Structures are given as C-alpha cells and as structure tokens.
2 protein chains.
Amino acid sequence: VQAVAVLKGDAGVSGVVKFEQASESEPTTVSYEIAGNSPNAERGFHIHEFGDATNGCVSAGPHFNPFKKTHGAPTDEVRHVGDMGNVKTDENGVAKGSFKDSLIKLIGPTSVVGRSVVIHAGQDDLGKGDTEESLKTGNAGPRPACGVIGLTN
Amino acid sequence: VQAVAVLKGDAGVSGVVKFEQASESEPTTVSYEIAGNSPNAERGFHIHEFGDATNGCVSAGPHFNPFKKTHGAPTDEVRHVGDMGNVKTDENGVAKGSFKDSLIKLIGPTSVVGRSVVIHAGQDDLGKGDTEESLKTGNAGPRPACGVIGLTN
Ligand SMILES: [Cu+]
Ligand SMILES: [Cu+]
Ligand SMILES: [Zn+2]
Ligand SMILES: [Zn+2]
C-alpha cells in the first residue's frame, strides 16, 4: 500500500511525504522532502488525528494517539502513534530523508490514511521538557504546513 | 463516521464536501457547497480513485470503480461507485445540496476515505453519450478543483 500527503500552507513551507507498507505487520517507510523551513534547524513532524482541512492546519486536531499515551520521541516505548520527532533542515531550509516506523500503519484499525501530516515551526522537545505541554505536543509550536494522507499507487 | 474534502484549485472554484455514514450497511449522506462555478449550469461531480495531489487534480486518477462497471448516473444500476452525477449551480455559480448514496461508503473494503472528490468544468453526460468516452468519464471535461477525503469528527 502507498499513500502520500502534500504539505501546503500560507507560510512558505511546502513538501511531500510518502508512505509505503507491504503488509500490516511490516514497518512503514516514510520519505519526505520539505522546503521553506528555517535553515540548519530541527522541526516537529507528526501525524495528527483528523484529515480535516476546513480550518487550515488547526482542524487537523491533536497528535494521532489511539493508545492514549504521552508524547515522546519515535524511539521511545511511550509515544503517540503519530510522533515522528524532528526533521533536520539544511542550510537552504530543506528537510529531506526517510525512516521506517513500526507504529505508523497504512493497514488495519490504526491506519493513518485519511489523517494529516503536520510540519511545525518549532523544535519538538520529545516529551523531555518539564511541562505538561511537553507531554502533549512536545512544545513544537505553530503549524505552517499540513496535508491529508491519501491513497496512491 | 464523518469525513470531509476541501475542494481547491487555481480556477476560482472551491468548496467543501461532507460525508457521514453510521454503519457500513447504511447509506452515506453527502452534503456539498461549491462556489465559483458557471452560473445556472450542471457540473460533473465524482469520487476519483486516488487521494494523490502531487500533480493537481490530474493525479486523482480515474473514477473510483472497484467493480469495473461503466460510467453512469447515480440512479443507474450500472455505474462506477464514485459516480455522483451533476450538481446544479445557481445564478451566482453556487452548487449546494445533499443526497444519500448506497454505493459510496466510509466503512469497509470500498471506503472512499483517502480518495478524492473532483468537481468538473463540464456537464456529465451520465454515460448516455454515444462515445466510448461517455462510458468512462461521462465527458465531464477539466477538473478545476479537487480535495482528498479525510476523517473528521
Ligand atoms: Cu504536530
Ligand atoms: Cu470526475
Ligand atoms: Zn505526540
Ligand atoms: Zn464514472
């Protein structure tokens, strides 16, 4: 199965995020290319609950968290399913890369198809900040761009 | 279950299409409000296969047709699952309305979540034109606006 989200906004940030998962048990490969970010920075990157774009990136809702855990890093045992950590931007403000994740799925009851990908204007503290907020959003800040995850071939 | 698609394009057409289905067996209620169309006209309205917006509305692909039937009207027994017929625009070029459909579903193997809604620049001939094209696209023409169907609450 393949899916794709086109990130759009009014802040100069835009990009494309691709997802690929063969079977439900296999890890999903996430590949992204995002431009217009601050250069040489780390930016919060997550899958939010709703694929609702009626109110910009606001209507995307909170981080996808069907298991009701706290916010963490992708490598943490305790994390939201949608937690993809920070992407690093280069000297030209481009974030490009890929990774495999075992919690994010395109198949099954926790499928992210129809939900949203959100790139933030700030750095995700990975739930390590000493604030209640750190455990909810990672203090990643505003949402300059987002897109609904759709099916593709 | 509720889903929504925000129709965007570069042609001045934009809108919102909402979907609601309680259980898989129940009809899905489709409500729409689309502006910027030609006034007092009929415009093709369908669910296309892919929720891929990487190449405008082009990457949405063909009409969603898992059962491999020919193009028809929503009331035809032989139609594509994604065939929603024509929407009528008023004197101000606004198409607003709602209907219930039993082939379009948000639940199950034929779910349209993650696919696209496309509003056309032309009238759908409902598969009644005497052309091979009539049986594939209804000769509805260009795709001024489209959106990926995402989950909402
Ligand atoms: Cu986020
Ligand atoms: Cu169409
Ligand atoms: Zn989180
Ligand atoms: Zn059709």
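Per Swiss-Prot, chain B residues shown: 2-154, in order.
Cβ coordinates come from backbone N, Cα and C, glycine included.
The Zn(2+) 2 binding site annotation in Swiss-Prot covers B:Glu43. Here Swiss-Prot flags B:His47, B:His49, B:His64, B:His121 as Cu cation binding site, drawing on experimental evidence. Positions annotated as Zn(2+) 1 binding site by Swiss-Prot: B:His64, B:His72, B:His81, B:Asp84. According to Swiss-Prot, the substrate binding site annotation covers B:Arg144, on the basis of a curator's inference. B:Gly123 to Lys appears in Swiss-Prot as a mutagenesis experiment; the accompanying note says: Does not enable copper chaperone-independent activation. In Swiss-Prot, the entry for mutagenesis B:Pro143 to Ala or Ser states: Enables copper chaperone-independent activation; when associated with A-145 or with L-145. The structure shown retains the original residue. Listed in Swiss-Prot is the mutagenesis experiment B:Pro145 to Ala or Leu, annotated as follows: Enables copper chaperone-independent activation; when associated with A-143 or with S-143.
Here the features listed in Swiss-Prot are placed on the structure.
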| residue | record | Cβ neighbours (10 Å) |
| --- | --- | --- |
| B:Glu43 | Zn(2+) 2 binding site | 19 |
| B:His47 | Cu cation binding site | 27 |
| B:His64 | Cu cation binding site | 23 |
| B:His72 | Zn(2+) 1 binding site | 28 |
| B:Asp84 | Zn(2+) 1 binding site | 29 |
| B:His121 | Cu cation binding site | 26 |
| B:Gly123 | mutagenesis position | 19 |
| B:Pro143 | mutagenesis position | 12 |
| B:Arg144 | substrate binding site | 23 |
| B:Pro145 | mutagenesis position | 24 |
Would you kindly give the Cα-Cα distance separating the residue listed as 'Zn(2+) 2 binding site' and B:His121 (Cu cation binding site), rounded to the nearest Å?
9
For B:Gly123 (mutagenesis position) and B:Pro143 (mutagenesis position), determine the Cα separation and express it in whole Å.
7
Want to know which recorded positions, from B:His49, B:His64, B:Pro145, are within 10 Å of B:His72 (Zn(2+) 1 binding site) at Cα; which are they?
B:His64
In the same chain, outside B:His64, B:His72, B:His81, B:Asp84, whose C-beta lies within 8 angstroms of the Cβ mean position for the Zn(2+) 1 site?
B:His47, B:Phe65, B:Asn66, B:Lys70, B:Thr71, B:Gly73, B:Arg80, B:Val82, B:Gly83, B:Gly128, B:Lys137, B:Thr138, B:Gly139
Among the binding-site residues B:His49, B:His81, point out the residue whose Cβ has the most other Cβ atoms within 10 Å, with all shown protein chains included in the count.
B:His81
B:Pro145 (mutagenesis position) to B:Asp84 (Zn(2+) 1 binding site): how many Å between their Cα atoms?
17
Under 6 Å from ligand 2 by Cβ, which recorded positions from B:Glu43, B:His72, B:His81, B:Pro143?
none
Determine, using Cα-Cα distances only, which of these recorded positions is closest to B:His49 (Cu cation binding site): B:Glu43, B:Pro143, B:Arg144.
B:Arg144
Of the binding-site residues listed here (B:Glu43, B:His47, B:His64, B:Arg144), which is spatially closest to B:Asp84 (Zn(2+) 1 binding site) when Cα positions are compared?
B:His47
Spatial neighbour of B:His81 (Zn(2+) 1 binding site) that is closest, considering only the recorded positions B:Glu43, B:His47, B:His64, B:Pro143, B:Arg144 and their CA atoms:
B:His64
Which three-state DSSP class does B:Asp84 (Zn(2+) 1 binding site) fall into?
strand
Can you list which of these recorded positions (B:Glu43, B:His72, B:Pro143, B:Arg144, B:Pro145) have a Cβ closer than 6 Å to ligand 4?
B:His72
B:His64 (Cu cation binding site) to B:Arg144 (substrate binding site) - Cα separation in whole Å:
12
What does DSSP say about B:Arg144 (substrate binding site): helix, strand or coil?
coil
